[PDB]
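> The structure is given below, and queries will be raised subsequently.
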Amino acid sequence: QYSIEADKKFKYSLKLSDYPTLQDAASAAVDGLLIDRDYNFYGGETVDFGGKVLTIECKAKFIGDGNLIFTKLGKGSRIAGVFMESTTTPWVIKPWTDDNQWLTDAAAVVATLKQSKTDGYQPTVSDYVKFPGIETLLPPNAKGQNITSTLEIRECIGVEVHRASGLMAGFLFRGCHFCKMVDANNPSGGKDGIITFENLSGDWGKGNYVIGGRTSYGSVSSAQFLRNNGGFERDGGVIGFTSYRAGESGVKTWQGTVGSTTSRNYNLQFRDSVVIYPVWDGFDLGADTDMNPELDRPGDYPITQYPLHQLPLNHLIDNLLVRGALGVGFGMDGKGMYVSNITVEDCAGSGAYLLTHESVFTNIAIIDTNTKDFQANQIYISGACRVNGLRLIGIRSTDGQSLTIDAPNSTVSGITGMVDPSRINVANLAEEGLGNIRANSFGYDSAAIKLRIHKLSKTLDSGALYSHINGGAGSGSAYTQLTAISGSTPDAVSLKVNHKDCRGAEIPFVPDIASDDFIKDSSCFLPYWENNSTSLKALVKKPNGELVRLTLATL
Amino acid sequence: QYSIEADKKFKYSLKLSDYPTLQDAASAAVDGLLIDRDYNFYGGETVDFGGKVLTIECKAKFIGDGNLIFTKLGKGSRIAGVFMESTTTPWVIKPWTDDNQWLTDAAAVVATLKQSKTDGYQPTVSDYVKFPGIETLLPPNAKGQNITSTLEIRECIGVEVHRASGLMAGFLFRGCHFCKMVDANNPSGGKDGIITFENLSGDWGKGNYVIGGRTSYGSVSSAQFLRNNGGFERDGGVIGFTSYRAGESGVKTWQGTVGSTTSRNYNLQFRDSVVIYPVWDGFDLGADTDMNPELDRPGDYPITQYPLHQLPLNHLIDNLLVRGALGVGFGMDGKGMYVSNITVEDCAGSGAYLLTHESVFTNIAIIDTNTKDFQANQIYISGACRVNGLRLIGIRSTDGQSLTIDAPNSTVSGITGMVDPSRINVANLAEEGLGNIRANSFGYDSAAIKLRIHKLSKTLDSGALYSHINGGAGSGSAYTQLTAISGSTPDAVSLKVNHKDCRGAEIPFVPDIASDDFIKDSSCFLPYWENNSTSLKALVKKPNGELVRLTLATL
Amino acid sequence: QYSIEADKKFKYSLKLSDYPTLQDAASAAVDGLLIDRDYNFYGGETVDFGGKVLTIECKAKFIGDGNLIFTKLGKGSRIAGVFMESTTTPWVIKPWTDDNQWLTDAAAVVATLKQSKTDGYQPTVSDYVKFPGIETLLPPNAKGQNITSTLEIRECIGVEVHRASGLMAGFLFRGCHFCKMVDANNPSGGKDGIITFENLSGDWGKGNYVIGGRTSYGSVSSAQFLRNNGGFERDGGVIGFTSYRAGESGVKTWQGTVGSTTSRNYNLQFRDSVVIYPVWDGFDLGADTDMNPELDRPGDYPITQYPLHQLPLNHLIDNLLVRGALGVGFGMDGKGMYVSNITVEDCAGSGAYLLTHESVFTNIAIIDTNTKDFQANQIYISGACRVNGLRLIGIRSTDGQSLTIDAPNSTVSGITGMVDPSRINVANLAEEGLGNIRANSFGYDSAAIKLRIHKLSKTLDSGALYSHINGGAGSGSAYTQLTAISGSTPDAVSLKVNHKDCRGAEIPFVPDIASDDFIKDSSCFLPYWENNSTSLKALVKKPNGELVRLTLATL
Ligand SMILES: [Ca+2]
């Protein structure tokens, strides 16, 4: 009698402590499943949840190298608090100092080696490129390691993993749809990506998100996607996420062919997220391979339809922050893209590397990047793009000859910052829509409005409008000067108004007999010097266009 | 004995499968209530939860056309995972192509008709305006449909609905306070608004939020408010939300009278949210009716106190993104408003439609909008407002004569982008606080600093300061030119410095006898031509202000 | 037999109603603990949770003045829905009007006194400074009150408090690590800080966050940190948070010595958050004491290593909004800082007060601040910093002489807004990287490009390039004018091109005999007046640099 009442009035949950294997618990579960004791799993251990909609509450660890594979969870299933930990304590490198300066010297990086499940990462082949010479210097026991404790959700729909954490930990959603990794509680990564949505088989992934939370370390990228397409609804991607110290990149959409098909991604959101101190890049949102690319795209659009780097990727990209990359802050490719509100600070390589065409970039800030001169420039754009608002330069100087922006096919407006103008290369730069203007000068005895024709010279101003103090401060007097370059000497030739408060115009004249072709316009005169009589002459182009030579000033 | 122990140590939850009706389960529930089987409800089915603080966990569907009404939930009650689904599969339209281009032709829209619970929406009367002629062309079976499966929370305080989803689904909070719709899991909408806080009766709504999540489709607006006032504490609104493909608008505060009282809203937050591909508008934050307005405001401030469009709405509006609207990206009205950090891209109608007065807009970006020329301009502001930072123009051209910004009573500073200056209309445009300036020119043999007096001509520059190459690249030589318009020919009259590297000033003279009134200032001279003697003359205004005519240059 | 089955298949939870004290329930709990009845606690009541990982679900109140202390919760424990309420109803002040105008007059503030647990705050000693004279005017029963109902989590790791609320409520994490205050459900504060992470004893705090949610009222700061260091991983801080009407500041990192050691903080995130209507400041992110500072830093870096205000605080600060402060919107100190995307509106004191050195500020907007002239300026920067993008001025005027920006050691670029240029003081202001420029003028018969040398005069332009209409609108004619200041009269001396459509240049001449030193450059001439013969003369500096005087124009 009581049993009838009790079966109706109490919440169903079983606990793993009461079962000899995880499958035994899974098979018996109805609603709740509590992980209340640490569970040692073998790599490839596979649990069949019978299509049941389960709420898996974790208050202990899953311990093992390799993958713990969950299958046949019903839509609406949730896994909370999971903690993955490897059995192996690998050798890790820590390529930064106790003052958070990046180490770049291979020998210094090797000297950091320790056995730990955190506070660094296992070297991989990409480290051989990142730290040149390290391949030879690393001891064999620190090369080729492959330690990750991975929770794999396999071929499920509508499963969410919440508040996950771990040590040498990874989370893989393989062949899943409408799944989410929510509020990741700072798992410390292993050899593989920390959060992966991989859909190389089956239908293109859709509805797969990283929402909130953060990760640390890992040998490769923190959050990554293969063969996902969010549809026009943009149903997938990364929102509200933080990546710290990825061994590769913070957020990565894969490029090129993986196995026999495309790993590329379309129609995802990348918004409201932060990547700090990646060893490679902050955001890597390209789809085509840059160096030595495939000649085809099996499973994707052919090269005949869209050239390399010109896929209609159509991601929704907004409100991203990157700081401290040892590689590139923000990288992408594609055609027809809109990108907005990107802030990149203090990166050793380019702040932005944009292999894009017919794309628009709005309100971009690239602040103290390429600080180790790893790339040619701070921001590169290959194709014919538009940039509307670009902040350049924080507090760092540049000693060498590298460009700040090289966007040779792009049209740009709204640069702010103490950029060295010789380090700008664009197709067209303009402020078409300014109002009435004032140039305010501080810390000088003059104010200047300068002109520079980059075709003539990228390094020398070709003319200027100046105002210069006469006397000293408080004099109530200045002179205005209109200048032109000659013989590569800026300001060589000039007209002045009010020099020494004289209230007159000082007019330059041709220092010898003027040639006919020196005068440009009709109804104008050009003064010139006749030294043989101590006279000024005037070459006059009359209103009718004919030339005459007159005497202008005499002894 | 065991029963005493068990009653104390187990969590209380009952499951709907054990009860014949939802009311029977509600009446028996203590703490938890599990929806473990699909439940078919009749429209208007009303459940009385006895004031109990319940945690309702949904792992199955509520199925029915019409409203499932929950009442008398205690403060702190939570409903998670709810899934609403209609019994009717209606006719829906899908006014976009397989390349995500909007369809605007009525006949093309009619051709998209299919029976589905998603992937489109049921036509409503607003479609008759949006797609002109469609009212005549739609078959009768596709007109006037009214399918929604709505969870209605009625007259409750402190109830939260989390992770809701569905098909033809809606969520209505009627007469509620301190309620939230949290992390909406992409419900696909029906005929009515997807998320509604309606407080037409009782106290003004307060504490009501949409937090996080997203919605898709629906015939009308995704998230909407009637008669809510967040108080000075700004306790309500929309934060962190995404709307896709609203049949009307993404986020809407209602305007005008509904029933017998005001539907307007005050003191709400609209922040950190995204609206993509609405059929009408991204954000519709107006309170007064634009076309054919009421002559009064029953239940609100009278017109005598605040004129139409001048209510002190006082919303907190920041960090919003809109892309792809078929209507207006961002619309509002009100007086005394501050708005910041708004980004609008790729809209067919105006990017921003601002019926505002004595309001401030900071860091606005309106990028490639009014692309179908549906409105007069890309950004319109009616009243006397201030705009501080305005990015205009992405990559699209404008073939016709429409203005980009028409803000005739507004003062604006900080435009960036390749705007056509003839398409700017403002009360005042200025950059008062620039430093020393350099104009850098790429892709031309000259650099230019131009002036345009819009009262004189909106299409022609009235004067310029140029620098032009002498010779070719690398010559180290340029000439500076100061010009003025005459006879509507820009640059008609000019003074040059260093033309052809001559190191002299070429000075324009009056091509005939100068009239007395041609000279402006004392202690100045004006050269002019005397053709009858092949002489230059000078009209001199002496230091004492009197005129004299002198001979300046002779044969 | 049934008991064996039941013990395995039901979720364990006990409820406080079944136990005489909270400790009795804690001791018996296994998994869940339900707070189902209001519980009156005594101040200092301490509960030992036995290291157990518990899920504490609150559906009733903890009632008491003083602290309810939770200890020995296991990592992964969660407390949801907690509601703290005092037993005392104190006297509170409400220093704002029914139109949300701040009250500043002490007598007016005293007149607001009422007994309530909300809608105002208990006066503290800081109010004596904020409202001068109020110390004398407050009745003794409204002074020195100390009412807070505080949930204290003591020396725990990995505990999260979710959806907390209350009246006169506070939340203290003392000596905790890896703890979070998540989705605070608008608790109304008491005398102490609403959310505090205090780590004065033990290891520096790390992993401690406020994530999401909001608070209202309180006598002091809403969210605050003492002796936390997030490490290079930036593992702690405030993300996604809203503070309303703090009695002191919205978000505060403490400064100086507290007790015997440092209260300072390093390496925290402050992002994506909003502070509205604080009585003092929006964000107070300083570490050193401004007024009457300590001569040392026990427990921290010594002054010999880092001077006052020059600590390497290294916080990650981005995407913050402040509106309506009665004090300062955004304040900080430190050296080597990067700060981005800060928006401050409508503050009575300075929008930003930056005691920083060698720091970079990118995309800052300070809009209508120092509105009550409480400080010297709207934005102050003490040290040698860089500002890249600064929006100034909304719609408010300034009647007095206060500066807008005073950043005397800083280099700034990219100011936008209707700033009064006389109210800018910086070390250097420049736009180095503009393209070809157009100045568009509306509402005037002229367009202007002005120059101002602040060393000469902060209030008068020293020269200008103008374009002015000849005739009226549509004439197709303008004149260009190049001017210079003399005798503190702007535009006193000028050269014109095309005045009255004459097609000639009007040239100013020296109104008397020119002195030798009036001419600057070789191969130039300077016209001057010889009144005794009604002649223009020319002072000529020949190509060889020697002077000669010629006759230029004669009767
Ligand atoms: Ca002469």
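Residue numbering for chain A follows Swiss-Prot; the residues present correspond to positions 113-667, in that order.
Including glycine, each Cβ sits where the backbone N, Cα and C put it.
What Swiss-Prot shows for this protein is this:
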MUTAGEN   A:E360 to Q  Complete loss of hydrolysis of O-antigen oligosaccharides
ACT_SITE  A:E360  active site
MUTAGEN   A:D393 to N  Complete loss of hydrolysis of O-antigen oligosaccharides
ACT_SITE  A:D393  active site
MUTAGEN   A:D396 to N  Complete loss of hydrolysis of O-antigen oligosaccharides
ACT_SITE  A:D396  active site
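Looking at the shown structure, what environment does each listed feature sit in?
For A:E360 (mutagenesis position), the Cβ neighbour count at a 10 Å cut-off comes to 23, with all displayed protein chains included.
Taken residue by residue with DSSP, A:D393 (mutagenesis position) is part of neither helix nor strand, so it is coil.
Note: A:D396 (mutagenesis position) has non-local neighbours A:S333, A:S361, A:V363, A:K364, A:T365, A:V440, A:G443, A:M444, i.e. same-chain residues 6+ apart with C-beta under 8 A of its own C-beta.
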> Within 10 Å of the Cβ of A:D393 (mutagenesis position), how many other Cβ atoms are there?
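So the Cβ neighbour count for A:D393 (mutagenesis position) comes to 28.
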> To the nearest whole angstrom, what is the C-alpha distance linking A:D393 (mutagenesis position) and A:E360 (mutagenesis position)?
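Computed Cα spacing between A:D393 (mutagenesis position) and A:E360 (mutagenesis position) is 7 Å.
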> Kindly assign A:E360 (mutagenesis position) to one of the three DSSP-derived states: helix, strand or coil.
coil
